[PDB]
Amino acid sequence: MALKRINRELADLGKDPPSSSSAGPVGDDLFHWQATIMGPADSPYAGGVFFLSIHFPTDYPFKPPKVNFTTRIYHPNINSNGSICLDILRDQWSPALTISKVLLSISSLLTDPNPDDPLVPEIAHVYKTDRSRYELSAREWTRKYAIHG
Amino acid sequence: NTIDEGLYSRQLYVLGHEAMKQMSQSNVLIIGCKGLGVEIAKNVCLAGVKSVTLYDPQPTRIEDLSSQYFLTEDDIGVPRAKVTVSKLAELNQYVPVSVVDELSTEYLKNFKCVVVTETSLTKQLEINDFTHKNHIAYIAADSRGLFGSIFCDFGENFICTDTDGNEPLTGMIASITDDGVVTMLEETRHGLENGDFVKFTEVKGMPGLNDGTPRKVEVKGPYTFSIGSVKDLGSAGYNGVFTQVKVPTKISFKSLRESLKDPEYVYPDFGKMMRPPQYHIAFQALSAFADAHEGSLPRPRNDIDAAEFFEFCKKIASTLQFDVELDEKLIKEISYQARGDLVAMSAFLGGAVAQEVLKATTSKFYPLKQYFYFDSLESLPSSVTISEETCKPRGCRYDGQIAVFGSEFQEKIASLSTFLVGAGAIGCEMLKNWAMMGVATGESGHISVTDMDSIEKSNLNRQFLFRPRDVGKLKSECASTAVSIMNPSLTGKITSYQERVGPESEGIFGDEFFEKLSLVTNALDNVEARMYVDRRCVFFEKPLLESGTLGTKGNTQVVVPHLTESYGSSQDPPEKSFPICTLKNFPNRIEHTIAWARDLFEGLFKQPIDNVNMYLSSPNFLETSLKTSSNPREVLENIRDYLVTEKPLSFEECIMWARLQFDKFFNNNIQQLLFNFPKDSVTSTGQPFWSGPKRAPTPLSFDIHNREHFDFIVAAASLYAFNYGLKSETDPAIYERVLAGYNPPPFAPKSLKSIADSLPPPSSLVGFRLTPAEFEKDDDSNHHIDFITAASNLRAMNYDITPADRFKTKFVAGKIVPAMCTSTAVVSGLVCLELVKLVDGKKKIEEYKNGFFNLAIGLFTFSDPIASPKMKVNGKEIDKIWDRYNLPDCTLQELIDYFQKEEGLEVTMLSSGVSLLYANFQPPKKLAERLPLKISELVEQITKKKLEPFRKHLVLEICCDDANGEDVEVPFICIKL
Amino acid sequence: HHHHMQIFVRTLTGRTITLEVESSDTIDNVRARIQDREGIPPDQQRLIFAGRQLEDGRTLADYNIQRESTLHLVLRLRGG
Ligand SMILES: Nc1ncnc2c1ncn2[C@@H]1O[C@H](COP(=O)(O)OP(=O)(O)OP(=O)(O)O)[C@@H](O)[C@H]1O
Ligand SMILES: [Mg+2]
Ligand SMILES: [Mg+2]
């Protein structure tokens, strides 16, 4: 079932080996989850903790979930709204995939941004022409918004 | 000439302006004014042809009322056409309707199309002989019980300029070998078919293809296809774009006389491929029978007539050299049901024929070519006695239906208690069908119809129970009144509601309401409500008749308790959406700029406003928004900019503001983008960045002489003014005078607490509020569509995309659903043909039928519903959908024990709605405060909301593990509070 | 036993998809191919042959699908 599938994934998250990221229902709402992704150690996001909101569609897993960043982040494929340009979230989605797969995808995008498919051309431009300037900004943004108070 | 878009809107998106212009210059003649003819007349009148002329001097008989909803018992004995004219005249003020008492061949030249019903074959031959040679479209159709026929002859040289109504195919090219082997971009389907013609554009390698000369397509794969050796010019092309060309098509129709021996059939059901030939013989036999009995048809279930009828069938079969055996049982049914007059059959054939009439008068869509024979024989009742005695007339208005179903079945129909959700297009046709059928006219019968909507002008084009004077009134109320007039026996048998079916109305449409219902019928325009109703029908175990339309397309679905799957059991395509990255900086289709423009409309005239009114509304909007919004700065700057920084004092300041926006969204942003990604940019792979879907944009230099630039200023300035209550103007002079004095602020591609405290205290502006713009697609004077069209076309210019006009933008931005009376009528008929199966209580799933059709291409197809999935729980066979556990309001612990003890299963998951109540993986501490709680209490706490006093049950979903740790599917649980 | 045959799948828009198949092919296989040719997910494919909606777990032969047989690929509509 739709709700039962979301549950199967929830139960399976606790049966998986201790992972870096975390995810689960908000106020016991199986269709509205909150997730956290640790900024990868091999990136200018290291040290930061990034929160995401996850809304599953009534016809999940046939239709992909809406994933949005609630923590600000300096990244080429993520904007001030939290929107993300990631294949798995749209045309590369199939009922076989899961949130775990998605979180891992988002985590991989963090360590390896995709400047050729920019959502924020300004940031992608820096990533392409002055990588060190981008990493400085990425680290600074992580410091200002992803360390939590 | 100028079409009334306010009235024809939805239909215009189906037919197009040109088709409707030809329609307005076309007169139509309709012979026969019984149920079938009036239905055809009705749809043609609503569609908007030049005029409708009726011919039917036959007196009104009581049986004609079984389907002719414009005749009353007081009209009995009065020529049908005369009684009907004034009723049809009221449908469309743009379509005059009249009656002719006599016909002549030369008189037929006054019409573009002649429709003939209730006419003998010999008379048809005479009529068609003339029309065929005089370039006059001819359509004949008849309704005979559960059987129907339609024949079209639009002449030997009919031209069709559009055979399906589908948009021309388009796509991006990657490369074109000199051999003509074209290849789409990475993972791109061209969707072309062999024989199609396509032209090109933006092709780099052979400027010759960009000519505009369409070529023949030779599909090789879903991504590749051949057009022919292009060695002559260029050796290899690339980065181009093909576009299919729809070339006119000549369709040659044979006359009735010349095609009787070898008819070309259109099959409504491939599962009954053998019937059309049998019906072709039968319908001819009916006419030959009538000729031997002074025009009278065989009597209901009368064996003597059927035997004589069968003899005609043999003779006729022989005469046209039919080398196939006649199915005696099948054929005799046509005799037994000859006098049958069902409103469902008139709705079905009437709507289909009306569409053909429009095809003849517009040359749009593929016509039926040429004989369409149909039956809905499975609709024949089996739980009652069907005999000459039970089917004989009783001098009753339902005699037409009784002739087929019998008097016993007439009572089952009269005693039905129904719920109709939606009183729009499908709703009106359904209500009319129910009225003619005598649904709910009995003592225990009743009809409940609900809809929260009010009548609008564009609804009149396909919601025939409403009139221009009813605009502004509630649909449900008007419809109820309208059908009480069609059938007085319904007076006091109908209750109308103005409720939106859903969660919030469960107080009104609760357990008591449902328990008494015989069945539910949906007539909705959104999937959300459909899913909701479906869930409730599954819970209350009530049958559901579902249907939908889209342009000339339609479908019906029947849901039977403990027999079929439900509506929500299957998947449908998702609503149209676009990649966020594409919309933001890389549009390549007009839909992309229209979506962007809608968002721009919201971000300038709505979102900012609500923020300003919230800052002056709530006590701590800044405090909350400081940690409730995903971008505090935007909310802040909105207050500042809209309260001081950019607050206009006069309309001229609005114009100035509008001028600034132009550079912000159609110039500077584009320059910044080109700065970030120069036209010579390359990918990390080495390929050019701006290729395929990414189109290198060009900044726009504002110029009041460019119409789109001007429309944007006028729309944006007028909308901004609306935000501040300032009066706007349209006099071009004022804009020129203001724009002339504009000093373009210097711009160059670049390489919070104070903003808050500098805001005037809310208490220093109490009483002052801004008016946010609420998107309204149907008010052509509010500047909404004007703004989105202009904004979208300017961005289109930026990315070199072909612009769309206001008419098209209104359709895209407004998410308007194409619709017309024809397909609406057809689904209603199919739905009512299924309704009688439910009332007959059919148990065999193959007796039921889900239907699908596209009137634009003469396609109809049917399939048996899908059986609900079964499963076994401890040996017992359970229906995965309809079976449920009926337990009391015990505590969590108790419920868990019940399953372990009884079903011998371990409750691993329990949920109420979207809320997880219990999980076998939750922490012991958590479960400690919950286990002792009763389900009801557990729900109220978790959902943080208290149940309603009317709440009588609670639905829970549960997951269990087989004693061997494995999982075992289990039905849902009904907690009786 | 089984054998090769050419079948046609016509959609509600009028488009016609031609397929080369073996009467032994499962309905599941056919859906897979339609997904490659049209990109349409199997879960959205409503195929009908001779009055019957094709279900997974069966073979074309189970529905007596012959050579040159035509099937329909339909959809449910939401307006009205
Ligand atoms: N949840 C609901 N409960 C009851 N009625 C509903 C619900 N949702 C929609 N409807 C009604 O279903 C009908 C749909 O019919 P239709 O689309 O022909 O009319 P419309 O929405 O007025 O027309 P248009 O789409 O052209 O503006 C409407 O009258 C609408 O109000
Ligand atoms: Mg409406
Ligand atoms: Mg609607």
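Here Swiss-Prot sets the residue numbers for chain B, with the shown residues being 13-763, 787-1012 in order.
Recorded method is X-ray crystallography, 2.2 Å.
Note that Cβ sites are derived from N, Cα and C of the backbone, with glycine treated the same way.
Taken from Swiss-Prot, the feature active site, glycyl thioester intermediate applies to B:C593, supported by sequence analysis. Less than 8 angstroms from the CB of B:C593 (active site, glycyl thioester intermediate) sits no same-chain residue that is six or more residues away. B:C593 (active site, glycyl thioester intermediate) falls within a helix when secondary structure is assigned with DSSP.
Of all the Cβ atoms in the protein chains shown, 26 others lie within 10 Å of the Cβ of B:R474 (ATP binding site). According to DSSP, B:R474 (ATP binding site) sits in a coil region rather than a helix or strand. Per Swiss-Prot, ATP binding site is recorded for B:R22, B:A437, B:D463, B:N471, B:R474, B:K487, B:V513, B:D537, B:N538.
Using a 10 Å radius centred on the Cβ of B:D465 (Mg(2+) 1 binding site) and all shown protein chains, the other Cβ atoms total 16. For B:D465, B:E468, the entry in Swiss-Prot reads Mg(2+) 1 binding site, with the evidence type similarity to another entry.
If you look up Swiss-Prot, you'll see B:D537 marked as Mg(2+) 2 binding site, on the strength of similarity to another entry. Within 10 Å of the C-beta atom of B:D537 (Mg(2+) 2 binding site) sit 19 other C-beta atoms, taking all shown protein chains into account.
Among the mutagenesis entries in Swiss-Prot is B:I592 to G, noted as: Strongly reduces enzyme activity. Long-range Cβ contacts of B:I592 (mutagenesis position) within its own chain (separation 6+, distance under 8 Å) are none.
Around B:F598 (mutagenesis position), the same-chain residues six or more apart in sequence whose CB sits under 8 Å from its CB are B:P705, B:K706, B:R707, B:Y834, listed in sequence order. In the three-state DSSP assignment, the secondary structure recorded for B:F598 (mutagenesis position) is coil. One mutagenesis experiment named in Swiss-Prot is B:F598 to A, and its note says Nearly abolishes enzyme activity; when associated with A-701.
B:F689 (mutagenesis position) carries neither a helix nor a strand DSSP state and counts as coil. For the mutagenesis experiment B:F689 to A, the note given by Swiss-Prot reads: Abolishes enzyme activity; when associated with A-701.
Around the Cβ of B:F701 (mutagenesis position), the number of neighbouring Cβ atoms within 10 Å comes to 19. Among the mutagenesis results in Swiss-Prot, B:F701 to A has the note: Nearly abolishes enzyme activity; when associated with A-598. Abolishes enzyme activity; when associated with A-689. The residue drawn here is the original one.
Shown are the binding-site residues B:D463, B:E468; of these, the residue with the fewest other Cβ atoms within 10 Å is B:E468. Filtering B:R22, B:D537, B:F689 by Cβ distance to ligand 3 (under 6 A) retains the following recorded positions: B:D537. The local packing around B:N538 (ATP binding site), expressed as other Cβ atoms within 10 Å of its Cβ over all shown chains, amounts to 12.
Note: B:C593, taken in sequence order from the recorded positions B:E468, B:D537, B:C593, have a C-beta within a distance under 8 Å of a chain A C-beta. The Cβ of B:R22 (ATP binding site) lies under 8 Å from the Cβ of B:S470, B:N473, B:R474, B:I851, B:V852, B:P853, B:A854, B:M855, each of these being in the same chain and 6 or more residues away along the sequence.
Listed recorded positions: B:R22, B:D465, B:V513, B:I592, B:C593, B:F689. Those with a CB atom under 6 Å from ligand 1: B:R22, B:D465, B:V513.
Applying an 8 A CB threshold to same-chain residues 6+ apart, the list for B:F689 (mutagenesis position) reads B:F701, B:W702. Applying an under-8 Å Cβ distance to chain C, the binding-site residues B:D463, B:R474, B:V513, B:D537 reduce to B:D537. Between the alpha carbons (Cα) of B:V513 (ATP binding site) and B:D537 (Mg(2+) 2 binding site) lies a span of roughly 12 Å. Checking Cα-Cα distances from B:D537 (Mg(2+) 2 binding site) against the binding-site residues (B:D463, B:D465, B:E468) with a 10 Å cut-off leaves nothing; none qualify. With respect to ligand 2, the recorded positions B:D465, B:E468, B:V513, B:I592 contribute B:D465, B:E468 as residues with a C-beta closer than 6 angstroms to one of its atoms, given in sequence order.
Where 23 residues go unmodelled, between B:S763 and B:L787, the Cα positions on each side are 22 angstrom apart. In the shown protein chains, 24 other C-beta atoms lie within 10 A of the C-beta of B:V513 (ATP binding site).
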